[PDB]
Amino acid sequence: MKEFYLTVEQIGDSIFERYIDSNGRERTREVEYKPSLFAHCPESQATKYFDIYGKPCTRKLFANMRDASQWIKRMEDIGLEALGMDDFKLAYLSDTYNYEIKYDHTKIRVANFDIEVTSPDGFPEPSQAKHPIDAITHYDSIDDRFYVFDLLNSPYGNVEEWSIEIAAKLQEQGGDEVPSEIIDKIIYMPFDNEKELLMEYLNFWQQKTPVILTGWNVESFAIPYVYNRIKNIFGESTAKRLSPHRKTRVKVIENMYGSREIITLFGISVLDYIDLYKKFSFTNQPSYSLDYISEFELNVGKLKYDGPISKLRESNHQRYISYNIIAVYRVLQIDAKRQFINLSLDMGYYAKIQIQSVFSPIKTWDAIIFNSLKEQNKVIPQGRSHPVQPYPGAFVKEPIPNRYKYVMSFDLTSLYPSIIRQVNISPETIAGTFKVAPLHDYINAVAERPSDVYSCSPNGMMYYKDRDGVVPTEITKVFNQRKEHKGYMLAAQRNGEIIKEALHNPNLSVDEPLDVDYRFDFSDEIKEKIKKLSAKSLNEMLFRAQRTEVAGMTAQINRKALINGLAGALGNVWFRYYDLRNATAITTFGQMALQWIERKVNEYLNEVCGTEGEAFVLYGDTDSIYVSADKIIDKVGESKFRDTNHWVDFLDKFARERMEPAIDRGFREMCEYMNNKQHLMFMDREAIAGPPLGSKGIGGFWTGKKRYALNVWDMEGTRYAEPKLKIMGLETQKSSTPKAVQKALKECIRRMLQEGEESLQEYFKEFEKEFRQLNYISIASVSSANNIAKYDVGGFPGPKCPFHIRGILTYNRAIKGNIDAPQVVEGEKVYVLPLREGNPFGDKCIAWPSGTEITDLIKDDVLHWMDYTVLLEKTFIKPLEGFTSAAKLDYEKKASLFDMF
DNA sequence: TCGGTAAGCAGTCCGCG
DNA sequence: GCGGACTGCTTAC
Ligand SMILES: Nc1ccn([C@H]2C[C@H](O)[C@@H](COP(=O)(O)OP(=O)(O)OP(=O)(O)O)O2)c(=O)n1
Ligand SMILES: [Ca+2]
Ligand SMILES: [Ca+2]
Ligand SMILES: [Ca+2]
Ligand SMILES: [Ca+2]
């Protein structure tokens with residue numbers, strides 16, 4: 001097989017590399033890598049190396065990496081550019097793996113671990129590590145085994161061995177319900193003392209050294225705790241055995257309001273799953289506890305135990321250990337679904353970076369562009385310092401707040417990357433500038449044509465047309481990968497709908513789910529077999545189709561995020577290719593494109609309808625337009641349609657056969673106007689929305705920019721078994737909105753769009769009547785909580801204290817002196833409830849850590865004093881009033897003359 | 001929360017005769 | 001009470 005790296009590090013003048021050799025074996029080597037950098041040289045001097053602007057360079061080969069770094073410093077002292085890859089390990093990888101990396105995940109040791117630490121005096125601080133580590137569960141992907149290290153004797157209690165037999169039993173038999181599929185994969189090791197546990201753990205680590213190390217909060221808790229605990233018991237040299245090169249560094253992670261420490265383990269790639277999830281999931285969750293995320297992702301119940309976690313080991317060591325094992329498995333289950341590790345490996349190896357660098361789009365693109373340029377013996381520029389400067393972004397149309405009955409949306413494919421490719425925007429393709437007119441003048445095609453030679457953006461920039469820039473070349477590659485995965489995602493989505501349809505008529509039989517590839521549209525034969533399947537088999541197929549769709553979503557959305565990240569990196573001062581001329585060339589072209597096509601779409605539809613000056617485009621945001629289709633439907637007449645699916649088909653055909661060609665003609669003209677390199681503005685129909693045929697539903701409404709709701713029948717070619725609400729921006733979509741209130745507001749919206757005003761009024765009256773019975777957690781608001789200290793003046797709110805921070809201060813006073821009470825963690829999320837006048841907490845609200853029950857010490861009092869009236873007004877009535885006033889509807893029945901009978 | 005801009009709403013403070 | 005200046009937070013792209 002072709003070799004591939006696992007990890008790479010620079011330690012002084014050596015590169016330390018772990019890799020898989022040509023026989024599939026893991027190896028380690030230390031290489032005295034001699035880096036090269038570059039200086040500009042005279043034109044009359046033969047070289048094969050040129051900078052990106054075509055200026056010749058001489059290569060400087062250094063005796064060692066320290067010499068190279070010192071040279072960079074002296075070049076700064078002199079005032080001359082030091083060119084080339086200054087991150088020497090990326091240069092090493094580029095020299096050592098000068099081909100597209102083919103990696104084999106089965107050879108990569110991926111470790112998932114979790115530790116338990118009993119602590120009587122609150123949260124066990126990793127930098128102190130003053131409490132024994134009393135359990136470690138460490139799953140190894142190569143062995144496919146859960147290694148359980150269990151401390152039986154501690155100063156906080158002596159316990160009996162954990163029983164795998166009890167662990168396997170149902171909770172109803174007094175068991176822990178450790179899933180049967182992992183029972184035979186557990187290797188259980190009890191220890192008489194913590195010193196022996198840790199020594200054995202280190203020997204095990206040495207034998208089975210993680211390449212990728214993950215788990216939940218491992219980077220912020222488990223790793224620093226284990227490192228510091230071993231350091232405290234045994235000394236530094238022993239703790240450094242967690243690094244295969246025996247090198248570690250305390251790394252200070254700074255943010256706006258403070259800092260924290262992590263431990264860098266040289267020769268390991270730490271991908272904390274909480275951070276993978278935050279980056280790649282595209283969710284914003286009210287809590288990031290593993291129990292909360294597990295329930296969200298997997299629909300598994302919370303891990304149930306009695307009493308505080310600080311007393312769990314002593315009271316129920318059996319459950320304590322079982323829950324540590326289950327916690328490790330939950331992360332593997334989330335990964336089996338989401339496939340974030342797979343994604344990270346794919347992107348890291350593609351870019352030729354340390355796998356952990358996938359967190360940095362700047363590092364990722366720097367490496368991609370570097371490797372690309374190096375292929376042509378081109379030399380990258382030195383990074384420079386720049387002041388942070390604001391720059392303009394997208395255009396968003398102000399909508400007229402209203403109901404909108406029939407709506408068709410259109411959207412540009414991968415807009416910013418398409419602009420980069422169309423215009424040819426790159427550091428080395430800048431050709432010059434032209435005299436800019438107001439943007440309105442380009443939108444309306446009255447400005448002078450910018451150039452007859454170069455490709456232009458309405459910000460004034462011109463670009464070469466003779467050859468593709470490196471940024472367009474490399475962005476196109478990732479764009480093409482993204483397109484492939486999005487195809488698989490949409491097919492799985494369409495396949496899911498076929499199964500949902502068939503589930504209306506399940507057959508009474510015993511059978512099996514069909515063996516199919518859900519990434520490809522089902523054939524006629526498959527469709528025929530599906531129509532004969534039982535509900536059991538159909539539901540199993542639906543689950544599998546949906547898992548396929550999720551895997552496709554992960555692969556496609558994050559490749560989209562990467563290419564959009566390159567457009568944004570051009571506006572980040574730390575990017576080697578930072579240039580506000582290029583960043584603004586993209587965003588300004590985007591503003592023009594949207595408003596240009598708004599004009600063209602209005603012109604086309606006014607022509608087909610035989611009107612002038614009427615506004616068909618009701619809204620647009622960045623790259624999408626929303627078109628009122630009422631007049632199109634009305635030209636046919638609602639009476640002429642058999643059912644909802646009939647007018648949806650008609651609009652689908654109208655959009656594909658009439659509107660899309662008009663839109664294409666409009667953009668081809670714009671391409672010629674800007675003299676662009678290649679026409680790539682591809683705007684396709686996105687959604688078809690409207691009320692069910694014959695109903696009183698309103699179809700859709702807008703309240704303002706980035707705030708609307710539509711009843712969608714077809715989305716990007718997926719014809720839904722049942723209409724789907726597309727709600728953007730409204731409170732139903734906000735993590736700050738209470739869970740039960742999101743649900744209620746969504747149903748109000750469903751009723752508005754699908755059934756009408758009377759149905760909405762019926763539901764509102766019931767909710768208002770019953771909501772006080774809702775569980776307190778389900779009606780609590782949620783907020784991130786920053787700067788608790790800033791607003792804390794003797795335990796009371798300082799000037800301008802935010803509402804949620806006020807709540808935290810109330811909580812802090814209520815739990816004062818109690819060492820065991822859960823503390824609110826700066827920067828994390830809290831639940832917030834309003835409190836009625838004259839409550840014993842002395843303030844108008846209280847807040848406590850999100851994802852948790854409020855402590856038993858004050859729970860009773862919180863429940864008794866919760867202000868349900870304020871809660872309802874603020875989270876439910878106020879947003880609903882906004883929806884209904886926009887839609888010109890009443891949520892309560894107005895008096896009429898009939899009341900007189 | 002270590003890792004592009006536009007723009008919405010909640011809440012504080014305080015004016016507005 | 002409602003709006004502007006401002007902070008804080010959270011979305012849509
Ligand atoms: N984090 C983000 C999200 C979006 N955008 C910009 C660039 C996108 O091209 C544009 C429109 O975003 P969309 O969500 O409509 O997605 P794209 O058009 O990029 O992709 P798709 O092909 O899915 O429509 O907004 C951005 O700069 N950064
Ligand atoms: Ca735990
Ligand atoms: Ca788009
Ligand atoms: Ca059937
Ligand atoms: Ca869009």
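All residue numbers here begin at 1 and follow the chain in the order shown.
The header says X-ray crystallography, 2.0 Å.
Yeah, the Cβs are placed from backbone N, Cα and C, and that goes for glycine too.
Copied over from Swiss-Prot:
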BINDING   A:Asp411, A:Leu412, A:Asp623  Mg(2+) 4 binding site
BINDING   A:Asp411, A:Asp623  Mg(2+) 3 binding site
BINDING   A:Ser414, A:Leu415, A:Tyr416, A:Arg482, A:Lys560  substrate binding site
MUTAGEN   A:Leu415 to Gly or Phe  Increased misinsertion, increased mismatch extension and inefficient proofreading
MUTAGEN   A:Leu415 to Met  No effect on base selectivity
MUTAGEN   A:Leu415 to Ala or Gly  Decreases base selectivity by several hundred fold
MUTAGEN   A:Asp621 to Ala  Drastic decrease in the efficiency of incorporation of dGMP
MUTAGEN   A:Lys706 to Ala  Almost complete loss of polymerase activity
MUTAGEN   A:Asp714 to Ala  Complete loss of viral replication
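Feature map: annotations from Swiss-Prot on the structure.
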residue  : record                 : DSSP class
A:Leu412 : Mg(2+) 4 binding site  : strand
A:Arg482 : substrate binding site : helix
A:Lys560 : substrate binding site : helix
A:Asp621 : mutagenesis position   : strand
A:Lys706 : mutagenesis position   : coil
A:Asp714 : mutagenesis position   : strand
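Cα distances from A:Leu415 (mutagenesis position) to the binding-site residues A:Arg482, A:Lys560, A:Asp623 are smallest for A:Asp623. A gap of 18 Å separates the Cα atoms of A:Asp623 (Mg(2+) 4 binding site) and A:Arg482 (substrate binding site). Measuring Cα to Cα from A:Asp621 (mutagenesis position), the recorded positions that fall within 10 Å are A:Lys706, out of A:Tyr416, A:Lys560, A:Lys706, A:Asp714.
Taking the centre of the Cβ atoms of A:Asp411, A:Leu412, A:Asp623 as the Mg(2+) 4 site, the nearby residues of that chain (Cβ within 8 Å, site residues left out) are A:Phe410, A:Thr413, A:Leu415, A:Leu594, A:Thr622, A:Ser624, A:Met683. Checking the binding-site residues A:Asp411, A:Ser414, A:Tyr416, A:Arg482, A:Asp623 for a CB within less than 6 Å of any atom of ligand 1 leaves A:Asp411, A:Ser414, A:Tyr416, A:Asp623, listed in sequence order. Shown in sequence order, A:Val648, A:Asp652, A:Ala687, A:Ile688, A:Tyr720 are the residues of the chain, 6+ apart in sequence, with a C-beta less than 8 angstroms from the C-beta of A:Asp714 (mutagenesis position). Across the fold, the C-alpha of A:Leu412 (Mg(2+) 4 binding site) and the C-alpha of A:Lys560 (substrate binding site) stand 13 Å from each other. Neighbour counts were taken as the number of other C-beta atoms within 10 angstroms of each residue's C-beta; across the binding-site residues A:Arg482, A:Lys560, the minimum falls on A:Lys560. Neighbouring residues of the recorded substrate site, listed in sequence order and excluding A:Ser414, A:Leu415, A:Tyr416, A:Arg482, A:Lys560, comprise A:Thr413, A:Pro417, A:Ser418, A:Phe479, A:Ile563, A:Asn564 (Cβ within 8 Å of the Cβ centroid).
Only A:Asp411, A:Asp623 of the recorded positions listed as A:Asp411, A:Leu412, A:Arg482, A:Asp623, A:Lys706 bring a Cβ under 6 Å of any atom of ligand 5; the order follows the sequence. With respect to ligand 3, the recorded positions A:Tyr416, A:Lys560, A:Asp621, A:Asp714 contribute no residue with a C-beta closer than 6 angstroms to one of its atoms.
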